[PDB]
Amino acid sequence: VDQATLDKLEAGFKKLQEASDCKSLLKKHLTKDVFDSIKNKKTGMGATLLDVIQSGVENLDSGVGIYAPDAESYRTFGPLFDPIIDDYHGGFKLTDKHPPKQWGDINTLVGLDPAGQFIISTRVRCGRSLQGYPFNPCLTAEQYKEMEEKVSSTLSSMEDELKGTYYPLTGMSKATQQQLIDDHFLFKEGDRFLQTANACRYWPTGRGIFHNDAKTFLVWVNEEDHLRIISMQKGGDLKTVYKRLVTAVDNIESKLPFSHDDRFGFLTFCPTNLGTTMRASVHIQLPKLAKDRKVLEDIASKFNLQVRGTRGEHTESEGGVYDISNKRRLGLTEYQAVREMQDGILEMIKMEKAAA
Ligand SMILES: Nc1ncnc2c1ncn2[C@@H]1O[C@H](COP(=O)(O)OP(=O)(O)O)[C@@H](O)[C@H]1O
Ligand SMILES: NC(=O)NCCC[C@H](N)C(=O)O
Ligand SMILES: [Mg+2]
């Protein structure tokens, strides 16, 4: 680690201390001891502590504030990652290891809202990293192009329900891009948390989206993770949505090598996405319970759920529509993660019906 970087870290640490109302896990867990213990360390790819905490230093409204530039970072900077990961995922000890992949019995999942008055749409995503490629901040432009080639070529072999077409962001019309984002299908462009993590270099080179014609099965290429594999549709038929995701991921896994860690399960760029990498969500209206989004969030938290705005994290609810999902992804199985959403949403709906 050089001097210019040390200077910036000391100043960043200072900034976090002075931000009396900053509530990120970065601020909470980057103690002086922790800070001093790892600030002079560097990975084989040259990732430093600055590359890890910079997004959280610059964006004090971060909930977490850190990312892993490469896989090594998770251990090189363990003293910071470890407490943050344990905290976010609701208990995960130094000696704990994420369980083996287990989709569980899909037939035990139910329709989340049969009368159709609360839930708008249901979505399940996972993320994967390609073996042999580091995370965004360590990628070159050429690697983005190489990965895009590997993934798009693989997805051309999908068949039946999953058969579809790859659409590069490069050459994509502004109108087509904006509509896909508005309809909740395509990742947004220009995220300040990702940008400051240097996760968006060379944009839009290598970025794009694959989907079947119905857009119930989608794969994001080279956004936050190398792949995000998504199943979604209108309504509350979680069983179908989840079954389609399982089929797609099992099939893609036989073709592409993805990075998996004995302790952290599937590796991802953000520590919140480790393990199952799974975020199962609904877009839902709960007018009585949502009469104050902070009350809504307090209720959700007891069910281990997270509340986001309509256009994703770091956005507001529009027209009473909230994104509610399992928060935890690591230290529980895929089945357990999706069941936390199912169970929590079914009960929150019951509470809404009962509320005055
Ligand atoms: N249950 C859902 N139904 C429809 N669209 C959804 C649902 N949950 C999330 N989305 C959309 O997914 C996109 C990604 O949002 P983000 O909050 O960035 O999720 P991720 O963890 O998938 O990256 C946004 O456009 C958001 O509207
Ligand atoms: N909504 C979320 O919890 N997103 C995961 C972390 C995103 C961003 N780096 C943050 O810390 O807010
Ligand atoms: Mg996202």
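The numbers used for chain A are those of Swiss-Prot, and the residues that appear cover 2-357, in sequence.
So how was this one determined? The header says X-ray crystallography, 2.1 Å.
Each Cβ is built from the backbone N, Cα and C atoms, and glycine gets one as well.
Now, the feature entries from Swiss-Prot:
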- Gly64, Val65, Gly66, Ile67, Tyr68, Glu225, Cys271, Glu314: substrate binding site (BINDING)
- 122-126, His185, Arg229, 280-284, 309-314: ATP binding site (BINDING)
- 9-91: domain 'Phosphagen kinase N-terminal' (DOMAIN)
- 119-356: domain 'Phosphagen kinase C-terminal' (DOMAIN)
- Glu225 to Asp or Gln: Reduces catalytic activity by 99.7% (MUTAGEN)
- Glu225 to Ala: Reduces catalytic activity by 99.9% (MUTAGEN)
- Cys271 to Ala, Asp, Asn or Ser: Decreases affinity for phosphoarginine and ADP and reduces catalytic activity by 99% (MUTAGEN)
- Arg312 to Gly: Reduces catalytic activity by 20%; when associated with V-314; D-315; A-317 and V-319 (MUTAGEN)
- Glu314 to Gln: Reduces catalytic activity by 99.7%. Reduces catalytic activity by 99.8%; when associated with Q-225 (MUTAGEN)
- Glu314 to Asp: Reduces catalytic activity by 98.3% (MUTAGEN)
- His315 to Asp: Reduces catalytic activity by 20%; when associated with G-312; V-314; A-317 and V-319 (MUTAGEN)
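The shortest Cα-Cα distance between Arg309 (ATP binding site) and any of the recorded positions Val65, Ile67, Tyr68, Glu225 is the one to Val65.
For ligand 1, the recorded positions lying close by, meaning a CB under 6 A from one of its atoms, are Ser282, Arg309, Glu314; the full candidate list was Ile67, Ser282, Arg309, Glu314. Separating the Cα atoms of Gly66 (substrate binding site) and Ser282 (ATP binding site) is a whole-number distance of 22 Å. The Cβ of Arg312 (mutagenesis position) lies under 8 Å from the Cβ of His185, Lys189, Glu319, each of these being in the same chain and 6 or more residues away along the sequence. Shown are the mutagenesis positions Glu225, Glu314; the one with the most C-beta atoms within 10 angstroms of its own C-beta is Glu225.
In space, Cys271 is the closest of the recorded positions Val125, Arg229, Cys271, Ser282 to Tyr68 (substrate binding site), judged by Cα positions. Residue with the densest Cβ environment among the recorded positions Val65, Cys271: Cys271, by other Cβ atoms within 10 Å. Residues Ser56, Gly57, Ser63, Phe194, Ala198, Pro272, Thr273 surround the recorded substrate site, their Cβ atoms falling within 8 Å of the Cβ centroid of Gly64, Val65, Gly66, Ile67, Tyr68, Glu225, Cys271, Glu314, which are themselves excluded.
In sequence order, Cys271 are the recorded positions from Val125, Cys271, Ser282, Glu314, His315 with a C-alpha within 10 Å of the C-alpha of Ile67 (substrate binding site).
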